[PDB]
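To start, the structure itself, in structure tokens.
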2 protein chains.
Amino acid sequence: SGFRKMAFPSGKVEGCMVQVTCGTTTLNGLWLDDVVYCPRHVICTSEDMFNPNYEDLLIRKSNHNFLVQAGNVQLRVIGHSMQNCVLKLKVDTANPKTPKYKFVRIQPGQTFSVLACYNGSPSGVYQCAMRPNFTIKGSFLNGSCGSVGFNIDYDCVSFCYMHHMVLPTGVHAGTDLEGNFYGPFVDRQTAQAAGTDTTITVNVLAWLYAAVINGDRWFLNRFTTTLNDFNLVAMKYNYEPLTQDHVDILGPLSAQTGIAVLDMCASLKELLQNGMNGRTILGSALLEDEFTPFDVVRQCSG
Amino acid sequence: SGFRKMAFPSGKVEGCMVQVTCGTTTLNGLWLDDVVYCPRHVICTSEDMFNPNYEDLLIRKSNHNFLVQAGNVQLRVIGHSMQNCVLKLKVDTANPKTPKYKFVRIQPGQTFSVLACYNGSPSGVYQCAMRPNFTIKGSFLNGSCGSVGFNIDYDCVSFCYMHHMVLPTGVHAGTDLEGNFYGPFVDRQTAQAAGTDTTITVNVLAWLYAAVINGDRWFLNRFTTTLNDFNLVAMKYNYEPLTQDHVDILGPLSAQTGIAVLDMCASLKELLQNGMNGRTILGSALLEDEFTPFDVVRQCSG
Ligand SMILES: Cn1cnc(Cn2c(=O)nc(Nc3cc4cn(C)nc4cc3Cl)n(Cc3cc(F)c(F)cc3F)c2=O)n1
Ligand SMILES: Cn1cnc(Cn2c(=O)nc(Nc3cc4cn(C)nc4cc3Cl)n(Cc3cc(F)c(F)cc3F)c2=O)n1
Ligand SMILES: Cc1ncc(C[n+]2csc(CCO)c2C)c(N)n1
């Protein structure tokens, strides 16, 4: 019973956060086995951040220019390399708290947990979605660079996000753990705009099913729609199109509630056209799109 | 808005979760030093759950009737006692992952992180507020009994909530770590109704300060009020009256913005009497009441 934004327990990741410093520049790193991963922006000085030539800056660096602190222990760097926008510091000590882990690149519309950290210390945890325009709407302050996002599946941590920067609209951009940005962004201190964001339609539908499972039905109706006719209306409102795969994924929620997927599409179509008339769904005045069908099933089965 | 419900990192609590089983009744417990804390409901058979005689259920029980497991490893119970609605099981091993900790009883309005657990295994973490009617709008399934709520200040975990039961409306009820229920509930499997809820005034005020901090301040009027006058008006709109402690925890935000607490009460009074008139605050037409003054500073300032 109930439905809330839920993050994975963050303990397995907390044991991996460290602080990395070059000169006066400092951010968070991820210590797995004998490697620390962190944004390569750390090698920038105040004058480099605007337009860094990273290969130039890195070749001028020695191992002892990197100071890595785990708690109050200093870790000795014995090698360094760059993979795209991620710096890899080889250290002489393996992290005994290293969990079983994978690096994955997540798809837009999928969710993950963010462990926000400052100076290598974990500060808070919360759930985010990869937006269709490759930004994330996180909660990050100065010093959060290098914080990571992840999912956990049977004691294996799949790291999918490393935080790099804040955009002028206050949304956030980062890379996978291979150092490739999500979206058309680049790691320099310039004002960067994202593409137009769209709403994750399959997630909104999942969250409507959550609302029904928790006893709210005011938005349901008796109208009918085809998948294509729903997608025409959805595109009009800058909603992502709904695929047959998405319809299939919503299957369990349809079975549970007895509401056909296309019947819930008919309900969403009306909400897009009429609005909510000051009413709320699961306490929200806006249509929530950062719950996947798996997130709803996980919280609402039974 | 840039505001998200953020949990504390859960690792310090994850290392304390265990499963406790009596016969087939099984739930979650909290292992700190050489004591495991858990709801006394675990000693009920199904026929006991409706109207248990705990004293009589406990006199029949011996140490060897309690199965306490960390993962699949059994912890031998060497003493047991009842304190209000919590059972305290003395075990023969001091938990090596015990953090610095305290037991605290919170007030309505205060927020905390919940580590939802099933069979001793943490499943997710999210932020909750204690409602004025002493329920929490959590997210809990069967098997969640004994999950705990907590805050972390510096490196000390303040435990404030242990989950006991779901109410007919789907909200949740439980105790502090001394076994004293929040609210008028008792640990019987009966349909107990929560009283009518109200809005957490101190947290709405914190939210208005957060809006001011971010430059959204159209709602600041030119008036002030006395605390007594504001309290009397607030109750007529199903808002909670303010306490002297409430005024004091608004102090840092009042100092940060230079807006006197009673001036902000006058501004909230005007919103109550007139409404938003089609206009929004931090992008929402709803006033948020589950961010405490500390949450606001935590998310604006760090
Ligand atoms: C408000 N906010 C929200 N998210 C963020 C993340 N973020 C950050 O934490 N730090 C950044 N720049 C740095 C400045 C430093 C000053 N010192 C002494 N050390 C510093 C280290 C960093 Cl990383 N940035 C900006 C930023 C970071 C990048 F990785 C990048 F490629 C471009 C950028 F403009 C930042 O956004 N802050
Ligand atoms: C849907 N939901 C949301 N929160 C909860 C919490 N909750 C719970 O997890 N378990 C409960 N009863 C038990 C049944 C058991 C069956 N087996 C095999 N083992 C069991 C252990 C428990 Cl604790 N309850 C009900 C409940 C638990 C209490 F502690 C109490 F005092 C009164 C109650 F009615 C429950 O609410 N479920
Ligand atoms: C945290 C943080 N880091 C860097 C800058 C950028 N900055 C400050 S002075 C200067 C010119 C070189 O001295 C630059 C690029 C910032 N604003 N905040």
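Here Swiss-Prot sets the residue numbers for chain A, with the shown residues being 3264-3565 in order.
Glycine is treated like the rest: Cβ placed from N, Cα and C.
For A:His3304, A:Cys3408, the entry in Swiss-Prot reads active site, for 3CL-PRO activity, with the evidence type experimental evidence. In Swiss-Prot, a natural variant is listed as A:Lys3353 to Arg, annotated with the note In strain: Beta/B.1.351. Here Swiss-Prot notes a natural variant, A:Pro3395 to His, with the remark: In strain: Omicron/BA.1, Omicron/BA.2, Omicron/BA.2.12.1, Omicron/BA.2.75, Omicron/BA.4, Omicron/BA.5, Omicron/BQ.1.1, Omicron/XBB.1.5, Omicron/EG.5.1. Swiss-Prot documents A:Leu3468 to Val as a naturally occurring variant and attaches the note In strain: Zeta/P.2.
Projection of Swiss-Prot feature records onto the structure.
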{"residue": "A:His3304", "record": "active site, for 3CL-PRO activity", "Cβ contacts under 8 Å, 6 or more apart": "A:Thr3288, A:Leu3290, A:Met3312, A:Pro3315, A:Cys3348, A:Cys3408, A:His3427, A:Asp3450"}
{"residue": "A:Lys3353", "record": "variant position", "Cβ contacts under 8 Å, 6 or more apart": "A:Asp3297, A:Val3298, A:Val3340, A:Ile3341, A:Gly3342, A:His3343, A:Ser3344"}
{"residue": "A:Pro3395", "record": "variant position", "Cβ contacts under 8 Å, 6 or more apart": "A:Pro3371, A:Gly3372, A:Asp3460, A:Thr3461, A:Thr3462, A:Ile3463, A:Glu3503"}
{"residue": "A:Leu3468", "record": "variant position", "Cβ contacts under 8 Å, 6 or more apart": "A:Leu3505, A:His3509, A:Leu3513, A:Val3524, A:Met3527, A:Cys3528, A:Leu3531"}
Exercise. Can you tell me which of A:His3304, A:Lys3353, A:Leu3468, our recorded positions, come within under 6 Å of ligand 1 at the Cβ?
Key: A:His3304
Quiz item: In terms of DSSP three-state secondary structure, what is the assignment for A:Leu3468 (variant position)?
Solution: helix
Exercise. Count the other Cβ atoms sitting within 10 Å of the Cβ of A:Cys3408 (active site, for 3CL-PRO activity), across every protein chain shown.
Key: 25
